[PDB]
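**Student:** I'd like to ask some things about the structure below.
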Amino acid sequence: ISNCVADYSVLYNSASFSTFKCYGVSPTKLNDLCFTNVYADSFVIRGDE
Amino acid sequence: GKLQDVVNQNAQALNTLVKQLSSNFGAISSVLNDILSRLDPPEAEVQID
Amino acid sequence: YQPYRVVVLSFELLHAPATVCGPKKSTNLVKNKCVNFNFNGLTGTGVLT
């Protein structure tokens, strides 16, 4: 993901997520940060894992 | 040379002090303004310390 | 054993022109007066000339 605008203020308020954990960045302060590139990986894994 | 050594030690003991402001010391980053901009208080107090 | 839907986001904080950025409003600058500037997230304080 690049050359775009991303909104994270409503990401937590969008729907119900079982686990929303962030490492190194506070999710509340994601609204005023700039990143060179952003990656996204998708898959399906059971809840206990 | 006796007078030059004193200058060459004061100005060198200061460069080594100034250049130590750009070391991580085990934190995420070596600049303090870039830690408060992406970390909440309760978990930024351990990176600052 | 229930299926959970997982997505992982990773941010590149390298040294490069910023492409992805948050929802903030840019304001015109002033000179010879130190301001809490936020150039692409570069938080600081100092006069601009």
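Numbering of chain B is taken from Swiss-Prot, so the residues present carry the numbers 946-994, in order.
If you're wondering, the header gives electron microscopy, 3.6 Å.
Using N, Cα and C of the backbone, Cβ positions are placed for all residues, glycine too.
For reference, Swiss-Prot lists these features for the protein:
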- B:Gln954 to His: In strain: Omicron/BA.1, Omicron/BA.2, Omicron/BA.2.12.1, Omicron/BA.2.75, Omicron/BA.4, Omicron/BA.5, Omicron/BQ.1.1, Omicron/XBB.1.5, Omicron/EG.5.1 (VARIANT)
- B:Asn969 to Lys: In strain: Omicron/BA.1, Omicron/BA.2, Omicron/BA.2.12.1, Omicron/BA.2.75, Omicron/BA.4, Omicron/BA.5, Omicron/BQ.1.1, Omicron/XBB.1.5, Omicron/EG.5.1 (VARIANT)
- B:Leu981 to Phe: In strain: Omicron/BA.1 (VARIANT)
- B:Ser982 to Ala: In strain: Alpha/B.1.1.7 (VARIANT)
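On this model, are these features tucked inside or out on the surface, and what's nearby?
**Tutor:** There are 10 other CB atoms within 10 A of the CB of B:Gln954 (variant position), with all protein chains counted.
Classification of B:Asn969 (variant position) by DSSP places it in coil, neither helical nor stranded.
In the three-state DSSP classification, B:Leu981 (variant position) falls within a helix.
Counting Cβ atoms from all protein chains shown, B:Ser982 (variant position) has 18 others lying within 10 Å of its own Cβ.
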**Student:** Including all protein chains shown, what's the count of other C-beta atoms within 10 A of the C-beta of B:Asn969 (variant position)?
**Tutor:** 10
**Student:** Whole-number Å distance between the CA of B:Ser982 (variant position) and the CA of B:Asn969 (variant position)?
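**Tutor:** Distance (Cα to Cα, whole Å): 17 Å.
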